Amino acid sequence: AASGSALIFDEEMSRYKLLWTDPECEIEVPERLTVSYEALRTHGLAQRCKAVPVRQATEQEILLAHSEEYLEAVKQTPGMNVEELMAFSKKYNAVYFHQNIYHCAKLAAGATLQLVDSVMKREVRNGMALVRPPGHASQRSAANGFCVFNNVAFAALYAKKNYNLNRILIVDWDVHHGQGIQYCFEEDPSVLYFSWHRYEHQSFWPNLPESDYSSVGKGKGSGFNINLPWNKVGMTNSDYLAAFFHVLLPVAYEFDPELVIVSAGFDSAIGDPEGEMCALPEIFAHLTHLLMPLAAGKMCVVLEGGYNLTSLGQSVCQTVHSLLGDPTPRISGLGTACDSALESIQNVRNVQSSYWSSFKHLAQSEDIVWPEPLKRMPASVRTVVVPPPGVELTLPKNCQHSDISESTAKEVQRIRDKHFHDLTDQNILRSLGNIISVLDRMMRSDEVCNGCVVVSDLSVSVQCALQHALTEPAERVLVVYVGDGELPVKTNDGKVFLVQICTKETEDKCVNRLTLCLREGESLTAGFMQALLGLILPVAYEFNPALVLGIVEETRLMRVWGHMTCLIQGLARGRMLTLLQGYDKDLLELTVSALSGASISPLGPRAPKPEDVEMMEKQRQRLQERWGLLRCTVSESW
Ligand SMILES: CC(O)(O)NCCCCNCCCN
Ligand SMILES: [K+]
Ligand SMILES: [K+]
Ligand SMILES: [Zn+2]
């Protein structure tokens with residue numbers, strides 16, 4: 001029942017800085033916080049968040065992750081002059097100290113714990129902490145890489161201790177490895193750590209052998225540490241999404257965390273002098289959105305690095321936009337990950353295959369400039385619902401019921417007289433008026449985002465929805481069909497891609513459709529999730545539709561439909577129209593809940609049928625030449 005997003009920030013954390021010459025550290029500046037908060041303010045995002053004050057982490061809280069000797073050493077730095085601060089700093093790798101940095105480090109850590117408490121007490125759904133100094137390179141007894149104390153390691157240890165959590169996912173999308181987090185939880189199966197990072201075969205900072213893909217954790221932590229090293233610079237949106245679809249998300253949804261903490265370094269964005277990657281700030285809107293169906297949306301985003309002030313501001317805004325539920329921007333030009341990334345991805349999937357059900361089939365044979373991001377205003381009415389006539393339902397506050405116009409009514413009659421001569425059922429005709437009215441508000445107004453219409457006649461309804469969308473004009477339409485039979489849907493001209501979930505086995509011929517025949521049984525949920533993350537989402541993202549048309553025929557859906565409806569809203573700026581054939585109160589409630597941006601209830605835990613995995617890998621083989629985002633291995637060369 002939680003709502004809102006926390007934003008935790010205090011300008012005191014900009015009141016320490018580098019006091020001597022050091023080209024290595026001169027990029028970590030106070031303005032990183034100032035620019036990020038002001039960017040949120042400029043775009044109206046800070047004003048929509050719940051401002052939670054910072055506090056100091058206590059001594060006892062710092063000792064959750066750090067040694068008494070290191071804390072006592074850092075505690076003396078407020079009393080040091082500049083000569084003494086420089087000599088203290090030289091004891092460590094890539095870090096400077098300042099009279100006020102100990103104070104600020106305790107605020108950065110306390111801010112993080114405030115964020116954890118706000119989310120874990122259900123006072124907000126999610127939130128972000130904008131802090132300095134960053135934390136993820138901090139070690140038990142050493143400052144490292146601009147980090148004094150390990151803010152995110154605190155947050156996980158604090159959440160285990162005070163909320164008795166058994167499963168916490170940490171996602172570190174900073175462009176540097178967070179070695180301090182890895183070390184902290186190396187033997188701990190209760191904390192799953194994922195990091196991608198510029199590595200370049202160990203020649204990039206921090207130059208550690210243990211930052212490679214072979215470090216899977218130790219002891220009973222084996223399999224709960226996932227390193228994805230980037231061995232070339234210039235990684236793009238496609239490389240980052242390939243990493244999510246084929247490594248992080250399959251593991252995350254199987255792990256089923258009770259809390260997600262993001263080590264959010266935006267030095268992984270285009271323009272950054274440390275990362276030298278090419279991902280656009282818009283990608284962070286999707287990295288955030290793809291994780292929101294985990295842990296019922298309980299996500300704590302904690303600022304780490306990010307050194308190009310421009311992409312820093314833009315990427316922070318894209319993240320908070322998604323935390324607030326604003327429509328995600330369309331990502332164009334996606335395709336195959338590059339060969340270096342595909343090598344990295346296939347190596348981590350292979351070493352992790354001992355530990356995760358999604359990868360188990362692999363174990364045996366049988367001046368930089370870029371365009372400014374567009375505005376992301378939320379829709380006035382997010383979701384319009386059309387239940388059968390005379391069905392009054394209690395709707396969430398951002399949902400509304402359907403009122404057919406005069407122009408719309410004339411359109412239905414023109415359509416009737418041209419394509420459905422022998423049709424007079426005055427409520428089929430009502431549904432067609434409803435479909436056209438909802439689509440018009442979705443496509444020709446920032447007024448409505450998405451919608452759900454309950455229908456009876458599937459063929460007429462589908463044909464009217466699709467044909468009307470194609471002349472809006474919606475350049476491309478993704479159709480997602482749960483049911484058997486043939487739809488009045490042509491996939492011959494490249495403007496429609498059809499995903500069909502059915503029960504009868506079918507040979508696919510064209511590469512503009514994906515047909516998934518999943519065995520009924522206790523394994524159906526895991527197979528569907530496997531298909532959704534590894535097949536459906538890669539193709540949908542590469543296809544980049546302008547509208548998503550969901551269709552469920554009246555003829556096992558309840559557990560996965562909410563996750564699909566949430567994740568598929570990463571496409572088409574969230575513009576999804578769902579046609580439900582027949583009235584099912586629970587399915588309609590679940591659909592409306594997911595469409596409106598409500599928290600998605602967790603899946604919990606049963607590994608997929610090997611016959612389903614074989615079916616899905618045959619689909620990947622059949623489709624990945626056309627849709628390269630499906631690839632999770634390096635291609636065979638002639
Ligand atoms: C938070 C973080 O992970 O981004 N810290 C990165 C520390 C970079 C160390 N500088 C290496 C030398 C480059 N000239
Ligand atoms: K990282
Ligand atoms: K671990
Ligand atoms: Zn970094």
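Don't overthink the numbers, they just go from 1 along the chain as shown.
Each Cβ is built from the backbone N, Cα and C atoms, and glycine gets one as well.
The Zn(2+) binding site annotation in Swiss-Prot covers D174, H176, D267 and rests on experimental evidence. The C-beta environment of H176 (Zn(2+) binding site), restricted to residues of the same chain at least 6 apart in sequence and closer than 8 Å, consists of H136, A137, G145, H197, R198, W205, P206, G265, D267, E274, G305.
A 10 Å cutoff on Cβ-Cβ distances gives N93 (mutagenesis position) a total of 15 other Cβ atoms nearby, all chains included. Among the sequence features in Swiss-Prot, the mutagenesis site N93 to A is noted as follows: No effect on steady-state kinetic parameters.
Here the residue is the original one, while Swiss-Prot reports the published mutagenesis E274 to L with the comment Affects substrate specificity, diminishing N(8)-acetyl-spermidine deacetylase activity by 20-fold and enhancing acetyl-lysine deacetylase activity by about 100-fold. Secondary structure from DSSP puts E274 (mutagenesis position) in coil.
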Gap length 32 residues; flanking Cα-Cα distance, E366 to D367, Å:
52
Recorded positions whose CB lies under 6 angstroms from ligand 2, from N93, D174, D267, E274:
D174
To see if you understand the setup: which same-chain residues, six or more apart in sequence, place their Cβ under 8 Å from that of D174 (Zn(2+) binding site)?
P134, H136, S195, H197, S263, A264, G265, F266, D267, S268, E304, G305
At the unmodelled stretch of 4 residues, I want the CA-CA distance from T555 to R556, to the nearest Å.
11
In the structure shown, which of the recorded positions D267, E274 has the fewest Cβ neighbours within 10 Å?
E274
